[PDB]
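Participant: Below you will find the structure I want to go over with you.
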Amino acid sequence: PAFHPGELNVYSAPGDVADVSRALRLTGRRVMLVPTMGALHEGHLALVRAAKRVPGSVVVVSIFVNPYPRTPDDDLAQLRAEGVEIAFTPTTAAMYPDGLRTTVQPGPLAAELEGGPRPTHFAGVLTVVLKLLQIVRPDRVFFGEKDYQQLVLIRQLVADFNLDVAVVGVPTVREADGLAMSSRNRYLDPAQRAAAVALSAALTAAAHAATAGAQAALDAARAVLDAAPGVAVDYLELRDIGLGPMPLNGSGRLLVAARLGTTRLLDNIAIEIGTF
Amino acid sequence: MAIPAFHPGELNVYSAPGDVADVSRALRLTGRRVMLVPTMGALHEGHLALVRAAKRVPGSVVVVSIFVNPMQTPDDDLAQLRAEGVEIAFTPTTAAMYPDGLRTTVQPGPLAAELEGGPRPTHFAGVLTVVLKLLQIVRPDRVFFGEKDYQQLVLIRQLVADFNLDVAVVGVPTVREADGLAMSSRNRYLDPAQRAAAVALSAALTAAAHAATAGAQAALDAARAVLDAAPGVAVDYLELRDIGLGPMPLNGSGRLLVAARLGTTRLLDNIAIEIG
Ligand SMILES: COc1ccc2c(c1)cc(C(=O)NS(=O)(=O)c1ccc(C(F)(F)F)cc1)n2CC(=O)O
Ligand SMILES: COc1ccc2c(c1)cc(C(=O)NS(=O)(=O)c1ccc(C(F)(F)F)cc1)n2CC(=O)O
Ligand SMILES: COc1ccc2c(c1)cc(C(=O)NS(=O)(=O)c1ccc(C(F)(F)F)cc1)n2CC(=O)O
């Protein structure tokens, strides 16, 4: 396959990107992977920028939706402007020629929180991520921290399968009021958008409240969520940073998921208890 | 950062996954092609054939792993490897392989529920997980298995296809005793009557293969007849399938697989079949 350095090369076939990726690595370049479902926003640009600041790196951004917002004219233009040299955009047929066959079965974390009502959801995420990792074989792969449980499951996948890639979590880029960036924010009417600030407001309230201990942190977050119109909370949980089965100590992660109309929003934050 | 000690032309034993990973990387960067022979130790002639097939690749360095998977002849095994010119034995502990215990695993496609998956329903999940791990630690160019456990071999090829692994899977024809009995650690348990009756499995299969000019029913009936002539041979299945273990086509290449119990020992064998 042709590679044009300092231009955006778009590859469809896993074979093409795999050969280009390996050739590059051989000539000393480090391969950075940013896996996406497209519909790119500023948080993705932050993943790319962090990937680009890795010296001698070549950046690969993949755009692929398993089997939703699909806007690839926008997606590609942004990459060219950030100076990304590789977009990997495979077909479903190329990723899944045999359909669903060999799969990743996540540990029990995958049955908690987001996984509780969606029992195969993380199996599907870990299977596609493993496949992207094997196609591309990057040195480092980048994720936003907003989908924190998913990021922890990925660290599990990488440890548990001895995968030779460094996983980089990048702090969640926010709108000016604190709203975690998300593709799905577009689905909020003006009143829902106004109210949605409560998730991030609740979590920062909790993070400062936590000097007074874990119950006070939780109750602060809960009062903010309850003060907000049309916000229905699925969960609000405080956990170890690995998300269990450890009891929380002095440091943890506070996670929330809520529905505004039909739109589910997630957010999370670091929390120190007895602030520390 | 510093590569662990490796001495070309002799036997280098590592028990730490990170060490073998580092040696193997260092080796392929200097030209060598890395060949992986996974074993559970207690080496026999079947393993020495996997080994000889590996050594014959120009520029090969040979990694034999020795690992008994609880989820699935010592200084002696190592002596055998030395006498074969094997340069790397990988001998990890259970703790090294599973430092976080059992967590993320491989879930096999539906083939794992058939045939051997009938008696042992999660056996292949355990095999595919350890094989994925060994492949990721060693990162070989080629990996060598006997054709004796044929279903296991097909499932591994599904693993490799499905997860986009960049390794070649090499199946090496089954090594057999003088009378045709497929080498197996279990053979030494058979008393003389069982041992004499056991020849029926390979006898049935070769008869079928030669009968196949007369078609599929003729092949199967010949095999059955031969099995029916043996006392104490309790056949769990005798099945003709295509080379991928889906259903046998009209006419073309196939595989005939058999499994049976003699006293307390379970024996398997299989053979290439050509219809017509
Ligand atoms: C650095 O700041 C941010 C903030 C939010 C982010 C991101 C970065 C990245 C995402 C995100 O979800 N991207 S995405 O859905 O295309 C995505 C989804 C799933 C996976 C995974 F793990 F399966 F490969 C990767 C990217 N998201 C959240 C989102 O768009 O909902
Ligand atoms: C906890 O309650 C449930 C309900 C349904 C479940 C399960 C659990 C588990 C499965 C399941 O494992 N399905 S299956 O084909 O293994 C599977 C595995 C992986 C994927 C994925 F997401 F990778 F694509 C889909 C289905 N399934 C789907 C099934 O058994 O067909
Ligand atoms: C070239 O011909 C042969 C003939 C028989 C063989 C072999 C090769 C290899 C074996 C064998 O099982 N080796 S082993 O159990 O130590 C083994 C077990 C499991 C795996 C796997 F796939 F999990 F990686 C590999 C080797 N066996 C059968 C046995 O020893 O029971």
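Following Swiss-Prot, chain B shows residues 1-72, 85-288, kept in their order.
Header says: X-ray crystallography, 2.1 Å.
In case you wondered, yes, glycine gets a Cβ from its N, Cα and C as well.
So Swiss-Prot lists these for the protein:
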- B:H47: active site, proton donor (ACT_SITE)
- B:40-47, B:158-161, B:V187, B:195-198: ATP binding site (BINDING)
- B:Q72, B:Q164: (R)-pantoate binding site (BINDING)
- B:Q72: beta-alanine binding site (BINDING)
- B:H44 to A: More than 1000-fold reduction in activity and 52-fold decrease in adenylate formation (MUTAGEN)
- B:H47 to A: More than 1000-fold reduction in activity and 60-fold decrease in adenylate formation. 10-fold decrease in the affinity for ATP (MUTAGEN)
- B:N69 to A: More than 1000-fold reduction in activity and 50-fold decrease in adenylate formation (MUTAGEN)
- B:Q72 to A: More than 1000-fold reduction in activity and 45-fold decrease in adenylate formation (MUTAGEN)
- B:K160 to A: More than 1000-fold reduction in activity and 50-fold decrease in the affinity for ATP (MUTAGEN)
- B:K160 to C: More than 1000-fold reduction in activity and 120-fold decrease in adenylate formation. The enzymatic activity and the affinity for beta-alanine can be increased 10- and 3-fold, respectively, by alkylation of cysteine of mutant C-160 (MUTAGEN)
- B:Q164 to A: 50-fold reduction in activity and slight reduction in the affinity for beta-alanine. 30- and 40-fold decrease in adenylate formation and pantothenate formation, respectively (MUTAGEN)
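In terms of burial and nearby residues, how do these features look in this structure?
Facilitator: The 10 Å shell around the Cβ of B:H47 (mutagenesis position) contains 26 further Cβ atoms across the protein chains shown.
Residues within less than 8 Å, Cβ to Cβ, of B:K160 (mutagenesis position) and separated from it by at least 6 positions along the same chain comprise B:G46, B:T186, B:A194, B:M195, B:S196, B:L280, B:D281, B:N282.
Counting only same-chain residues at least 6 apart in sequence, those with a Cβ under 8 Å from the Cβ of B:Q72 (mutagenesis position) are B:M40, B:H135, B:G138, B:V139, B:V142.
The DSSP secondary structure for B:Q72 (mutagenesis position) is coil.
Around B:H44 (mutagenesis position), the C-beta neighbours below 8 angstroms that are at least 6 residues distant in the chain are B:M195, B:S197.
The secondary structure of B:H47 (mutagenesis position), as reduced to three states from DSSP, is helical.
The secondary structure of B:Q164 (mutagenesis position), as reduced to three states from DSSP, is helical.
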Participant: Let me know the DSSP-derived helix, strand or coil state of B:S197 (ATP binding site), please.
Facilitator: helix
Participant: Between B:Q72 and B:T85 there are 12 residues with no coordinates. Please give the Cα separation in whole Å.
Facilitator: 20
Participant: Of the recorded positions listed here (B:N69, B:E159, B:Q164), which is spatially closest to B:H47 (mutagenesis position) when Cα positions are compared?
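Facilitator: So, spelling it out, the nearest of the recorded positions is B:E159.
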Participant: Out of B:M40, B:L43, B:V187, give me whichever of these binding-site residues has the highest number of other Cβ atoms within 10 Å.
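Facilitator: Selected residue: B:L43.
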Participant: Can you tell which of B:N69, B:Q164 has the most other C-beta atoms within 10 Å, given these are the mutagenesis positions?
Facilitator: B:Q164
Participant: Return only the integer: C-alpha distance in Å from B:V187 (ATP binding site) to B:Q164 (mutagenesis position).
Facilitator: 17
Participant: Cβ distance under 8 Å to B:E159 (ATP binding site), same chain, sequence separation 6 or more: which residues?
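Facilitator: B:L165, B:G183, B:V184, B:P185, B:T186, B:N282 - these are the non-local Cβ neighbours of B:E159 (ATP binding site), listed in sequence order.
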Participant: Checking the recorded positions B:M40, B:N69, B:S197: which ones have Cβ within under 6 Å of ligand 3?
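Facilitator: With ligand 3 as the reference and 6 Å as the Cβ limit, the list reads B:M40, B:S197.
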